[PDB]
Amino acid sequence: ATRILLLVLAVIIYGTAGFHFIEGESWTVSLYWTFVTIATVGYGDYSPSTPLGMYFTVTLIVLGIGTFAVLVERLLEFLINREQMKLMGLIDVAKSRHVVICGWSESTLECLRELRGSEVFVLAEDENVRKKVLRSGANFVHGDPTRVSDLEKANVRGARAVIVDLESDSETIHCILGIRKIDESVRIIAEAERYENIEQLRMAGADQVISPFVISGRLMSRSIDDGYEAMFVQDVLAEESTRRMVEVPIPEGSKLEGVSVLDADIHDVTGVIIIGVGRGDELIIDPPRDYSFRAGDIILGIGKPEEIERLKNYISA
Amino acid sequence: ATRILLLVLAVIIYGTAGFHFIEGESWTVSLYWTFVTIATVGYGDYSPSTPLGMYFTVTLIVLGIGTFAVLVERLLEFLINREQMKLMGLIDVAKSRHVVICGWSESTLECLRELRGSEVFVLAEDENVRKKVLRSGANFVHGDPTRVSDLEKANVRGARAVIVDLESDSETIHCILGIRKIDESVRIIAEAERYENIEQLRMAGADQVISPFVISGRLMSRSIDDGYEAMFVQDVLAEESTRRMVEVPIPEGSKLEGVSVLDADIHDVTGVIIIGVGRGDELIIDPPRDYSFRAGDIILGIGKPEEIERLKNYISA
Amino acid sequence: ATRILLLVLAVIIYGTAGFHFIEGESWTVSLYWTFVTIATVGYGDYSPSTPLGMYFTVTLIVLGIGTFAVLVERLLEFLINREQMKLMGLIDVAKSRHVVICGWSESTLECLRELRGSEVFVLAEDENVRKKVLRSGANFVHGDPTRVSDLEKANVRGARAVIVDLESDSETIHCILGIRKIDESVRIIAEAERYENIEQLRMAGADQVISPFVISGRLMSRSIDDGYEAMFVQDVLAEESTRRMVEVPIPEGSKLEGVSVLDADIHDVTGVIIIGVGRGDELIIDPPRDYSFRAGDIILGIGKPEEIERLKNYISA
Amino acid sequence: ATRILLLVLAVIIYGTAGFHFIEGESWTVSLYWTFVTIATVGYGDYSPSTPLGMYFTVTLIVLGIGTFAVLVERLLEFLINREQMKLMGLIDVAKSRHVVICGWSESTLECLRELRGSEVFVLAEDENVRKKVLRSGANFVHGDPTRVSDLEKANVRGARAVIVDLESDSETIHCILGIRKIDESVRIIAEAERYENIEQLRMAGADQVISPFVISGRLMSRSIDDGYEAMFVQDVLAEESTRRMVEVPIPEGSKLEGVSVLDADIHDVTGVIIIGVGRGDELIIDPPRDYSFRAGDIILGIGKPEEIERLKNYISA
Amino acid sequence: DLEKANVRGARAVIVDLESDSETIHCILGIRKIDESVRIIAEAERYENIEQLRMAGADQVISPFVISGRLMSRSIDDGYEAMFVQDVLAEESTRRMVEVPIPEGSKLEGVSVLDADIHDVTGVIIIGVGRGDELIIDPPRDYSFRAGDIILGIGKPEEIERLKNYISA
Ligand SMILES: [K+]
């Protein structure tokens, strides 16, 4: 790989040792003339005069052209190899705050619209998935999400969060186990098809589990007659037509520390229905009137975009 | 992406600030000498004389070669990426009067022979379809005809007309709905397999619907005994052996405005059987003898190539 | 496609019209200086002296570098397109004495070992067939053997002979009909699976028909008890272990014109069993003793390589 | 392929014969000037003065640029062809001490972790296998392991050892027969699925046969109640948790030649259970107390990594 | 569908599916039904051997892991693979047997050094499994008990010579 460097150094030395070993001009001007001749710069300050000397000049010119040809050849081969290799995946990830996505479905396409295109890496192995991901605007890594060896290629260790949605619950569980084998602190978000596997996904190590099929089946099984819960669910979580479920935190101080919910009256002040207060990875749905707010708490509620703004400004210090 | 421009500007500045900061020749000739040295032009009008100066010349030459190498590398990488990307589709369309074709069957191959090869764009996603389209002489765009996002890549908004012929009537209806979601005025031409979907294609928004299977089934169901309607249909619409169904418009004035059909006697004058007169997106089959011709009307008839010429010249002003 | 030629001519003109329109040296030396400056040759005989003139030199150098970049870009794009296109087929054939092979099976692989690798063209459309053909040492053309349009890409018109062996007898018959539609004189060699299609292949236009399955089934149906005909067939036609069925023609004169078979006694003279004499596309198996030899006749017999040599030298003039 | 060399020699001759046939300077300086002009070196010592002469210089410059373009074109085409061809296999092997692997399964992936990545060559034909092998870190050769023609591409003749593990026992037997057809001395290591084919693999020519399915079935059929043999087998051969089955040879002399096992007491001295002594391709399990050690014998035993070290140092001279 | 096969009451369950993911899922499902049934699983990859044991498998078999290592050593020597094949796969001449110690057996409390099972019968004693643990190469101070299982390799003749020898 470094043989070409030795070859070109030999040619440069061979050239330099021609002037001094022929006309004996100067051991310093020979070094220069050899460098200007190879780079075709051709000043012409010091040109040969003997027939032997000018013949040696032709030999040096053709040898320099031959060396350049090999130089260009090596580079071109390297560029072709790199481009051909990194086009179909087979490239290690060097980032440290990306988002790794295992598998590609319609659920992972909808979360790509709220995430940066250059920070998400999709880890699959199908060929059509590569084209779909490239059209979507993400980066494709060729590997098996269930393999620990291919999980380190995607740099799961340093990822901000990992989203697991594979073709089957068995594969999802295996991928979660593999990720937890690498990093025990990375955040994992999984999707469950069957109701039986919701607890197994949580036991494997998933931080958050989503059950779209379980939600949709129950919504279908109640909308045959009434169809009012499904309407609320659709208009609040799917379309966000008018209202929206927001989660706004409480800043430092906020002039609302220690104030109870009964004295705050967030509904009567802003118009946002307070569902619960999440204090440190636990959701207290419908907190009592005796609950006291703190710093860093997150308020979960449903309201219009106007009322959400009315609340975020209201809880400011 | 523009780091190389800064690097080369730094090298040029570094070179220029060598003459003045070493030999102090001239702040204007230094700029020149640095440019002729990098482009290997090597005039030689102003060559260095000090050993330090000629060493700096070698340093500048090798640095310029290194900069050129990176320059060539970047370009080559860009060209490889562009060619590799636009070979398999994944390219947005910038035209504004093309013809978009969704799907690829034998029906869309026969309409390619009467259309310009460079104005038709085929929107599919199969790999064999790409080779078939390239052999036919059209442009291939990789996308799903049913997706509104992939429909905008083909630039349906600005297309002259869109031809929809997919693998199923469900896909055809979905594609028509998607196209009408983008543009409500573009002309859509669809093909229907089942007789039940002819009305659904028209309700979705298709301007023209063609039912080859419905026509062929009825032709088969009558040719068991007689086989005379099928012979006429084949020899007039499929082969155009002797006669042909032509639609010639009436130019401005044409010396035939207000003249009734009974007084015109187009059959007795030219020999072309007049089927109907299309006046503004409606076909009046067998117009009455009291019908009065106008300007911009289209005459639909069946005749030999000789009689068609005899009629087009007859209706001229 | 020729815009770059206009651009470079404009740059050359712009350069040439600088010397005369600035320093007014000579309308002939300006043309020269502009050509030596672009090709980085840089003699230096006529270098600028005014600051404006040397600035214009830098402008010309950078413009020439920009023009060269586009020049290299266009070429590279053309080469990439050509290589990428002619790698997967999609290339028209310009030869006029090649051998076209439709389909790829084990039968067409055994006939490749007795034919020149560079004269055979294989016309298929599967991807694995391309790799198999390339490993074998032939040229691959991507097309459908049943399509007349793709048959002209392989240049069947000018082919020496066409060998048809497709996946089914229906496809073989269709390909023969298509070839006969193009050229009514080219030689077609087909292979038949079923016994019912031997006559249909000959009616379609095939010059020679081979029935390996029909031969093998009958050989199997007789070797259950005796197995002596199959042994002869294998050892003479498949392996050519000891003997071989040869067909040697009769040269001009040959000192054997008009001599009857009874007076020639080819068996008693050389040891080759004379099966038949093919005189003008007809095989006379076991010719009578009254048959008279002629010029241009072909002798069909089975003999050892020694006896074949003994006969070819015997029938020489 | 060598036409370009003739073309460039013609251009060089044409250039050289310009000076002497025009200005008649010198038959030696013309050769030089032609070489410096083509390589754009442009010294300028001998520049033309006549208008005709300087026109001829422009003609030579443009002809040299045209020749260079073709030169670059040919090289680029060669590099593209080489890279495109050797990327998907289709490359002959020139090594003489590699390890050829036929087929790719989980068994051949585990033996890649104890072998050098650059000496193993995998011979398959599936496309996914190529990506798997490239990710693993080996070299991929595209061919059919059952074909003798594709077996010579992998250079089985000169291989150190061949490992055969295909999708079926029929394919494994066929590959072994093909390899033995090429080389009768190369070492073959095969894997058997069925118990019926263990003897057929040995009769075909396999030096060593492995039966993972046969071992696992019997281990399953005994672990239903006891499960103690399977525990030993797993912990000694699969995981090598604590102990390990080692095979250490006896060096020259070793101070243990002719010493009987009863007097050596290898178990009482080191702690390694002596299973057997392999003397020349035969395993003597549980050798008698009267057995006498020799030179070049291999000791097979199970022991901890400490006891193995205690034994290897003990048997040293 | 696991309850249709009546896994609850099964004597033992053998899990060998098309993939390690499916094997792990099946083991988890079986352990969800019955926490005491005996599960015997098979592992393809070396990474999943520990995950199968954590899921609840009582015994794990790694045929691919064994065969890969046997292939990776038989390129030059090929003596360990020969022993493994002839003892575990074909059982040509010898065989690895596991014979228990009956009640009393006239060998309770007798140390291995005083028993000398190799010098008496000819069977190489690999280890003694006392209650779901294998003591490979027990010390000379080990004392036999009742219900222990002796693991060794010997000919069918020597196995008979040992089973009759350890009888009361
Ligand atoms: K140059």
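Residues displayed in chain D correspond, in order, to Swiss-Prot positions 20-336.
Per the header: electron microscopy, 3.2 Å.
The backbone N, Cα and C atoms fix where each Cβ goes, and this holds for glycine too.
DSSP assigns D:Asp184 (mutagenesis position) to coil, not to a helix or a strand. Residues annotated as Ca(2+) binding site in Swiss-Prot: D:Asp184, D:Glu210, D:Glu212.
The domain 'RCK N-terminal' annotation in Swiss-Prot covers D:115-230 and is backed by sequence analysis.
Marked as domain 'RCK C-terminal' by Swiss-Prot on the basis of sequence analysis: D:252-336.
According to Swiss-Prot, the mutagenesis experiment D:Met107 to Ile carries the following note: Elimination of the 26 kDa product and reduced levels of channel expression. Under the three-state DSSP scheme, D:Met107 (mutagenesis position) falls in the coil class. Long-range neighbours of D:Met107 (mutagenesis position) (same chain, six or more residues apart, CB within less than 8 Å of its CB): D:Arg149, D:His161.
One mutagenesis experiment catalogued in Swiss-Prot, D:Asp184 to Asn, is accompanied by this note: At high calcium concentration, mean open time is short and mean closed time is long compared with wild-type. Taking all protein chains in view, 26 other C-beta atoms sit within 10 angstroms of the C-beta of D:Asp184 (mutagenesis position).
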Here the 10 Å Cβ neighbour count for D:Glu212 (Ca(2+) binding site) comes out at 15
Sub-8 Å Cβ contact with chain E: please pick out which of the recorded positions D:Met107, D:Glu210, D:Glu212 have it. D:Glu210
Under 8 Å Cβ to Cβ from D:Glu210 (Ca(2+) binding site), same chain, six or more residues apart: give me those in sequence order, or none if nothing qualifies. D:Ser126, D:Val183, D:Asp184, D:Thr191, D:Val228, D:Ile229, D:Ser230, D:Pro231
